[PDB]
Amino acid sequence: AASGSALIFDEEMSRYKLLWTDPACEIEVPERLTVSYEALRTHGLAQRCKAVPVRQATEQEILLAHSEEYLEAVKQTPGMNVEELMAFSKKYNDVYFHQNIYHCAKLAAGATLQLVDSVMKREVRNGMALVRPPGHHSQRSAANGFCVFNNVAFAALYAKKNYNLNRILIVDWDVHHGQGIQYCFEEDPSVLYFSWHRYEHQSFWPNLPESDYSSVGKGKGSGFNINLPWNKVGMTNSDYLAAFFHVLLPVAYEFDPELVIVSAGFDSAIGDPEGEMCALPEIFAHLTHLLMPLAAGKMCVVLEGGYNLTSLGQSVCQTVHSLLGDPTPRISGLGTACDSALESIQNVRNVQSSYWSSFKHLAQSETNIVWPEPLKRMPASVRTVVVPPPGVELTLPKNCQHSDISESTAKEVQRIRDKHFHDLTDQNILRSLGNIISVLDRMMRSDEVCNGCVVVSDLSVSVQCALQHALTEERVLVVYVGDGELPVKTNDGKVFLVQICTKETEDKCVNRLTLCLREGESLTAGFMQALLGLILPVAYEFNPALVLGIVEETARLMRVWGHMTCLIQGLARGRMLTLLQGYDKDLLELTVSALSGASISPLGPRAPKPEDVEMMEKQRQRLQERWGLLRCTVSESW
Ligand SMILES: CC(O)(O)CCCCCNCCCN
Ligand SMILES: [K+]
Ligand SMILES: [K+]
Ligand SMILES: [Zn+2]
């Protein structure tokens, strides 16, 4: 029932700055805040967000993650002159103090709590806070790396105390390691901390041995801290997506968090002087999108780093775009991760194998400066178009609408009939072909309609008209559940077929991925592992212009179809056409709700069957040489 996105911001947090020459801190400027908000204003995103006000974090809230001694010392900084502020700043590592920074730090902390309360009270579905100073380096008794108070650490502890949450996920995609968060939740299994960061074999700041992949936590919390070190610069979109598909997402979806907090540092984007990575700002549209199915969309994005003012503004807009549900931009040129990234991904999965089900099979040997401006992202006039069987009135959300075959469209169905289906005059089945062409014409030719769902009776004729009409326009991904062959040719390079069936069928084709999941209670955990580890990696590298989902009537499927429909909307700008054979009121309502951008119910509780993981890893061995994004280990060299 929650809707809308909160944008917490206040220009007061830009009224402190570095007052002496210091090459280590010159990049942390107030302009990072003003450029970010002005970019959101230019693209119309701020106007679409609920402007929740900023407040000061109280002393009792600061003491949640900081000591009385450190709070008392920072509290005296407003009364210090420039000379005394230099003496206080050199007691810490790479951080400056201003006479207004204590005031702003309480605002940056209070802003994060305002976002947490807005999300947990269902007043908004998600939100982002544009705060300054950052926080993820701050520790219990020390300022560190431009950070005074650990804003994200506050949010997790705040949501624990005031809402009795048992599982909170923190995703730190800033290019630096948020060691302040790791120290805070080292022994806490209730707060899962994931962080990738420029490491370069401990040669990069903050040069900490505990920033490596071997630090998995301590005590009752071991396995709930996940560090992914980047040992070379220049990491690309393929490296970031490999990290998500093969490390973060498989852990996050079986952890099943009740709230997702993001340490959103954009110094991991291209052009940044600190990160020196090569990921485009568009990648953050998908990093946000792939996490939104978690915790029923309850996602609190908190700003951290980001120092290229041009790259910062573009990356912020791509994040808020996805938070508002706007379509995701297509990502081209995706392939395998580099050797250094595959090594880091390899080592993390190995050390985490003793803690998570998705990596359990790895433990035993019997099992195993200038870049182009991003395109304009615009939400469709109506997002989803539904056509139920004739005479079936349904209650649709405000994002949806029924079909009204035009005269030009009706002439198209006639010439198609008088060529391939000469003997076919069963009225309703013929009229379903008119709806398919009507929806597809509205999806591809204009930004009026994004996706749609069509209920059909005869499959082979319906899927043939759908696919052949979309091809005669570039590339279609087909995800079909059910058995038997379909009128789909995968000989050229225009179609990729994902089939989930019950009877095992040898593929012998590189453009086909057949998943034979054995019927059982663990079918939910098996499908989720194949979705994150196989289906999504090939779909993102394939980069289709349209997704065609097909569900035969003789469809277990109910629990996972919503998650697939949401996640798969990261492909093809969200343009997905779903063909459901037969009428299932529950399946159609679940399909339309996910297509319309609504939040999906969590899966909650596990571990899949070893025969399924064995089948899935055989699929990866057969396809990873063509689709490199499937690789999660370093390739063997001749
Ligand atoms: C939030 C954040 O992770 O971006 C903070 C970055 C800390 C920078 C460390 N000092 C490097 C000196 C550069 N010459
Ligand atoms: K990080
Ligand atoms: K932890
Ligand atoms: Zn950073």
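Sequential numbering from 1, following the chain as shown.
Every residue gets a Cβ built from N, Cα and C, even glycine.
Marked as substrate binding site by Swiss-Prot on the basis of experimental evidence: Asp22, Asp94, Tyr307. In the three-state DSSP scheme, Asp94 (mutagenesis position) falls into the coil class.
All chains included, 14 other C-beta atoms sit within 10 angstroms of the C-beta of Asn93 (mutagenesis position). Where Swiss-Prot documents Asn93 to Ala as a mutagenesis experiment, the accompanying text is: No effect on steady-state kinetic parameters.
Listed in Swiss-Prot is the mutagenesis experiment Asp94 to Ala, annotated as follows: No effect on steady-state kinetic parameters. On its own chain, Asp94 (mutagenesis position) has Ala24, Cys25, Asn144, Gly145, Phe146, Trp205 as residues at least 6 apart in sequence with a Cβ closer than 8 Å to its own Cβ.
Annotation source Swiss-Prot lists active site, proton donor/acceptor at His137, citing experimental evidence. Within the same chain, the residues at least 6 positions away from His137 (active site, proton donor/acceptor) whose Cβ sits under 8 Å from its Cβ are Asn144, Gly145, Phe146, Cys147, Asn150, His176, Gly178, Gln179, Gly180, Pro206, listed in sequence order.
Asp174 (Zn(2+) binding site) counts 28 other C-beta atoms within 10 Å of its own C-beta, drawing on all protein chains shown. DSSP classifies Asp174 (Zn(2+) binding site) as coil under the three-state reduction. Annotation comment: Swiss-Prot describes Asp174, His176, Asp267 as Zn(2+) binding site.
Experimental mutagenesis is annotated in Swiss-Prot for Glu274 to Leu, with the remark: Affects substrate specificity, diminishing N(8)-acetyl-spermidine deacetylase activity by 20-fold and enhancing acetyl-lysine deacetylase activity by about 100-fold. The 10 Å shell around the Cβ of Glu274 (mutagenesis position) contains 19 further Cβ atoms across the protein chains shown. DSSP assigns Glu274 (mutagenesis position) to coil in the three-state reduction, placing it in neither a helix nor a strand.
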Spatial neighbours, same chain, of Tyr307 (substrate binding site) - Cβ under 8 Å, 6+ residues apart: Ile27, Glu28, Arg32, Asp267, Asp272, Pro273, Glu274
Cα-to-Cα distance of termini bounding the 3-residue gap, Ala555 and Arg556, in Å: 8
Fewest-neighbour residue among binding-site residues, criterion Cβ within 10 Å, set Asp22, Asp267: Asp22
In sequence order, those recorded positions of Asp22, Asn93, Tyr307 whose CB lies under 6 Å from ligand 1: none
Cα separation, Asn93 (mutagenesis position) to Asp22 (substrate binding site) (Å, whole number): 12
Contacting recorded positions, sequence order - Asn93, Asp94, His137, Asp174, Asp267, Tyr307 vs ligand 2, Cβ under 6 Å: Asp174
Residues within 8 Å of the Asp174, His176, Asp267 Cβ centre (excluding the Zn(2+) site residues themselves): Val175, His197, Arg198, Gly265, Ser268, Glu274, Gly275, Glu304, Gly305, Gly306
Candidates near ligand 4 among the recorded positions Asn93, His137, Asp267, judged by a Cβ under 6 angstroms: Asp267
Three-state secondary structure, which DSSP defines for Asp267 (Zn(2+) binding site): coil
